[PDB]
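Trainee: So that we are looking at the same thing, I have put the structure below in structure tokens.
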Amino acid sequence: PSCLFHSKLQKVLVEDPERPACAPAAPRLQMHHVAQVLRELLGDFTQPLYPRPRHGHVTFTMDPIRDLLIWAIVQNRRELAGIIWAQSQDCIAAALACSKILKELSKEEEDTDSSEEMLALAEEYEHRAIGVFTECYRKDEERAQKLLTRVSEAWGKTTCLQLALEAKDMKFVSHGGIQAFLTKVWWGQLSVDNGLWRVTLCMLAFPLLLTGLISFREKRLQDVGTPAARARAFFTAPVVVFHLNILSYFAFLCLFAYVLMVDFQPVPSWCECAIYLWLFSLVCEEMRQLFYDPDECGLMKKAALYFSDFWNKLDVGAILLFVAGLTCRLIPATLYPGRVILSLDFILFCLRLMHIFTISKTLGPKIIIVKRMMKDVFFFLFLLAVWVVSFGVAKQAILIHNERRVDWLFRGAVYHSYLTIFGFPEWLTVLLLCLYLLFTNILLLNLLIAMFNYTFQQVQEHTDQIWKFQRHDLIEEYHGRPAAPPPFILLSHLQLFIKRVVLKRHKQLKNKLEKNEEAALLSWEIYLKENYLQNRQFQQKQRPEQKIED
Amino acid sequence: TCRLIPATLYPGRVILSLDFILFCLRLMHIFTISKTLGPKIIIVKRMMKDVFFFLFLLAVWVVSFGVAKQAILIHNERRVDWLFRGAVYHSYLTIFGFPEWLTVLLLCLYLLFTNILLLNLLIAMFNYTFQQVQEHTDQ
């Protein structure tokens, strides 16, 4: 009862409302209760582990050992769970599940000693999962590739990699083989090695792909040339879809700029409706991004997660600004404001071009850096603002008499304040100018020196792993995104809408495998586990404190 | 050969002017033989690599702000050499560093994103590309 999990279980069980009739007041403890607190600790995406009965000799579950490991891990029993993990079923999912549960618990720990050990144990389990995975990958590559995409029926019908992404398993995803898997699924059907410029070259030319100017793995396509199927597999690769999408985006913004510049006119031209319908197709694709999830999570949680997306938040802000400016252009009396409102719309699109350099080798880290630095840029902006308006109202008050000029005094005062801030009257003039060079030209720049040296030096190392971690989700999106450009995404949109009107993830990310194949796979990894363990304890014997004890 | 063309005497001459610039950078080749300065040549040779890809992003930011500034405070005119040159001059004057509310909004955005952020990006990037190499360069 000293642990945090007992208090959380008691707070659930006391708030359990559906137990009306019994001899006592405190009804019972059922397994669906601890399943319910486990689901809220673990995340929304999994199913409930234990089912609720809709109502023998010995009732036996799918596996006892997982629940035993859960019982051991919620109470921070270290050496016990270290023992019983050796008899696991599929240890790679198991150590991930325990590290995620430990990380989700240790943040809410509210104790200055339990949180630290709770974190360190999760780090050790990360190391265990890494160590078994680097063994089984080194045994055979392509078979171990199948291990990640496999759904585990044990852990509530999920696969391990989305669980690791949920756990922020930063040391785990940074392994070479998993990144190679990501690169393999990123480069689509063809071979991986073509570089970047040759992709653009075959992007420019249609019949080059039918000729002998490009690579293919899966040599049936490389030897037997079916150029319809070859072009189909070529367009199926998400690099191609990404490049055509960014090209269509570039053409869309350029034509939007030209039509906004010279073709503004009160009657509707054809071009304004053209860019309007381009944006309309774009926001239908963005709505499709909201309405996909076959994992039946919270629709409120789905909209919160998509609203938690920074780029999606900027996108819907630009949509709201566009639909404000469109009805201001609809008013014939507000033509000059509404037009320049759309000008801001162009700015709210070009910031989307900062979305590119995540795919760069090096620049993505700097995007992470400026995303960090914005957080105190904001609350420094507030203080510089109140300082400069204090100096401005002082400058307005000193060298004039009291006049009620609403547009004469305020505008000239704001112009003088901006001229100051863009960087016998002799004694008072020297005092004003020396104060101006004193507080403005020195202090707050040094505040930014200290604050930004701090917010740089606090993070100037591990960001490469953060970029490697952040690599996944865009590949996830573009595998999910269809292959048509936003001028032609409507053909897919109508087909998907009528398909869901009259009536599923891809198999390359999640698949119910064959059971006898899965048993062979499980026996293989469970054979490799003991091979890991022997050398593990052998090298752990070689620490000098152990030899001192011996 | 531009000086060879008698009709292109003013461009070709100033082309050779750039030639003089392309020779004086060769004088940076000297201070490798210095005791101490050669390391700093190595340092700037390191720093050019992200100077380039920062230059791209500052360029697209300033041209976005420039086309915004062109679009806001004028009517639609087809001036090819009148509007574009004055717009580029106003953008360079900005980047070298009841209209009251809109003027305060434009000037506060100008002091907001330009006068703060990208300099701090260079602070972080160049503190990083300095501190990653600030030791073994003598060897």
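In order, the residues displayed for chain B correspond to 884-980, 1020-1061 in Swiss-Prot numbering, which applies throughout.
We read in the header that electron microscopy, 4.4 Å was used to get this structure.
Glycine is no exception: its Cβ is also placed from the backbone N, Cα and C atoms.
So Swiss-Prot lists the following for this protein:
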MUTAGEN   B:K918 to A  Decreases in sensitivity to PIP2
MUTAGEN   B:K952 to A  Strongly reduces channel activity at ph 7.3. Increased residual channel activity after exposure to pH 5.5
MUTAGEN   B:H958 to A  No effect on channel activity
MUTAGEN   B:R961 to A  Mildly decreases channel activity
MUTAGEN   B:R962 to A  Abolishes channel activity
MUTAGEN   B:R968 to A  Abolishes channel activity
MUTAGEN   B:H973 to A  No effect on channel activity
MUTAGEN   B:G980 to A, C or S  Decreases permeability of Ca(2+) over Na(+)
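On this model, are these features tucked inside or out on the surface, and what's nearby?
Mentor: B:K918 (mutagenesis position) falls outside any helix or strand according to DSSP and counts as coil. Applying an 8 A CB threshold to same-chain residues 6 or more apart, the list for B:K918 (mutagenesis position) is empty.
DSSP classifies B:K952 (mutagenesis position) as helix under the three-state reduction.
Around B:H958 (mutagenesis position), taking its Cβ as the centre, 8 other Cβ atoms fall within 10 Å, counting all chains. Mapped onto three states, the DSSP output places B:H958 (mutagenesis position) in coil.
Around the Cβ of B:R961 (mutagenesis position), the number of neighbouring Cβ atoms within 10 Å comes to 8.
The 10 Å shell around the Cβ of B:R962 (mutagenesis position) contains 11 further Cβ atoms across the protein chains shown.
If you draw a 10 Å sphere around the CB of B:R968 (mutagenesis position), it holds 11 other CB atoms from the protein chains shown. DSSP assigns B:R968 (mutagenesis position) to a helical segment in the three-state reduction.
Contacts of B:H973 (mutagenesis position) defined by a Cβ separation under 8 A and a same-chain sequence distance of 6+ are given as B:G949, B:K952, in order along the sequence.
Using a 10 Å radius centred on the Cβ of B:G980 (mutagenesis position) and all shown protein chains, the other Cβ atoms total 10.
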Trainee: Ten-angstrom check, please: count other Cβ atoms within 10 Å of the Cβ of B:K952 (mutagenesis position), all chains counted.
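Mentor: So the number of other Cβ atoms within 10 Å of B:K952 (mutagenesis position) is 17.
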Trainee: How would DSSP class B:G980 (mutagenesis position) in three states?
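Mentor: Coil, per DSSP.
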Trainee: Applying an 8 Å Cβ threshold (strictly under) against chain A, tell me which of the mutagenesis positions B:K918, B:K952, B:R961, B:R968, B:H973, B:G980 fall inside, in sequence order.
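Mentor: Out of B:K918, B:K952, B:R961, B:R968, B:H973, B:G980, B:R961, B:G980 lie under 8 Å of chain A.
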Trainee: How big is the Cα-to-Cα gap, in Å, between B:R968 (mutagenesis position) and B:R961 (mutagenesis position)?
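Mentor: Computed Cα spacing between B:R968 (mutagenesis position) and B:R961 (mutagenesis position) is 13 Å.
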Trainee: Given B:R962 (mutagenesis position) and B:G980 (mutagenesis position), what distance in Å do their CA atoms have, once rounded to a whole number?
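Mentor: Here the two Cα atoms are 27 Å apart.
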Trainee: Distance between B:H958 (mutagenesis position) and B:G980 (mutagenesis position) at the Cα atoms, whole Å?
Mentor: 27
Trainee: Can you check what DSSP calls B:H973 (mutagenesis position), collapsed to helix, strand or coil?
Mentor: helix
Trainee: Rounded to an integer, what is the Cα-Cα distance in Å between B:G980 (mutagenesis position) and B:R961 (mutagenesis position)?
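Mentor: B:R961 (mutagenesis position) has its Cα 29 Å from the Cα of B:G980 (mutagenesis position).
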